[PDB]
Amino acid sequence: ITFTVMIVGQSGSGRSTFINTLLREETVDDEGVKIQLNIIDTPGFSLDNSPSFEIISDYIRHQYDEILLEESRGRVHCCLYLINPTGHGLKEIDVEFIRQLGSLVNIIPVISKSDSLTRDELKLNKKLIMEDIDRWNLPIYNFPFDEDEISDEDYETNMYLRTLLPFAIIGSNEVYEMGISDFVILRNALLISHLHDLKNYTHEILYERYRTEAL
């Protein structure tokens, strides 16, 4: 079971060191069965450095184009948008990127250089990025769940995952919190299940909207 995850975000901190904390492609098991993850990185952008995102937008659209093509005779299931912190909430480029591409790819916001900030600094930045997501109605993957199927306790876990957003993912992968533990290392089973929901979300609805756009 192959999976496509793309890393997008500014040079600022280090978009090149982030892939290591897990254009260039890189490949990396369930409850016995083999699961090969195909992570792909893009160049870091700055509003003036605009010709670097149109090719990401093209790649995404083009992957969805070659499926729709095969259905008439490789697509990205998750976007890890690296946000540079400190700089009060979300930038105009961070905003303009995720509103367009948020309809085509499952964007999940992450925070770069997490270890170079305090807990109070991190709480703040988390609060603001989320405040700018609401204000600009930014279409982010907010862990949608099957109302009847994925029920109770697993719901409580999903409410907690959403809480960790924007993911400050550092060290041995790990996500940082604010309040039992400071670093959260996701159950191998849990990460895979979500990957299956992003794989399914980009096929069941995200490709469906793009298919009913050209048709």
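In order, the residues displayed for chain A correspond to 21-42, 68-73, 77-93, 96-123, 133-238, 261-296 in Swiss-Prot numbering, which applies throughout.
Looks like X-ray crystallography, 2.8 Å, at least that's what the header says.
Even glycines carry a Cβ here, placed using N, Cα and C.
While the structure shown retains the original residue, Swiss-Prot records the mutagenesis experiment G29 to A with this note: Abolishes GTP-binding; no strong effect in vivo. Sequence-distant neighbours of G29 (mutagenesis position): residues of the same chain at least 6 apart with a C-beta under 8 Å from its C-beta are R35, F38, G92, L139, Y140, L141, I142, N143, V169, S171.
Packing around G32 (mutagenesis position) is summarised by its Cβ count: 17 other Cβ atoms lie within 10 angstroms of its Cβ, all protein chains included. Among the sequence features in Swiss-Prot, the mutagenesis site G32 to A is noted as follows: Abolishes GTP-binding; no strong effect in vivo.
There are 17 other Cβ atoms within 10 Å of the Cβ belonging to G34 (mutagenesis position). In three-state terms derived from DSSP, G34 (mutagenesis position) belongs to neither a helical nor a strand segment and is classed as coil. The note that Swiss-Prot attaches to the published mutagenesis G34 to A is: Abolishes GTP-binding; no strong effect in vivo.
Experimental mutagenesis is annotated in Swiss-Prot for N40 to E, with the remark: Temperature-sensitive; no effect at 23 degrees Celsius but loss of function at 37 degrees Celsius; abolishes interaction with itself. Classification of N40 (mutagenesis position) by DSSP places it in coil, neither helical nor stranded.
What Swiss-Prot says about the mutagenesis result for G230 to E is this: Temperature-sensitive; no effect at 23 degrees Celsius but loss of function at 37 degrees Celsius. Mapped onto three states, the DSSP output places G230 (mutagenesis position) in coil. Every protein chain shown contributes to the tally, and the Cβ of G230 (mutagenesis position) ends up with 12 other Cβ atoms within 10 Å.
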Practice prompt. Take the Cβ of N40 (mutagenesis position) and count every other Cβ within 10 Å, whichever protein chain it belongs to.
Written response: 8
Response to the item:
Unmodelled stretch of 9 residues flanked by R123 and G133; CA-CA distance (Å, integer) comes out at 18
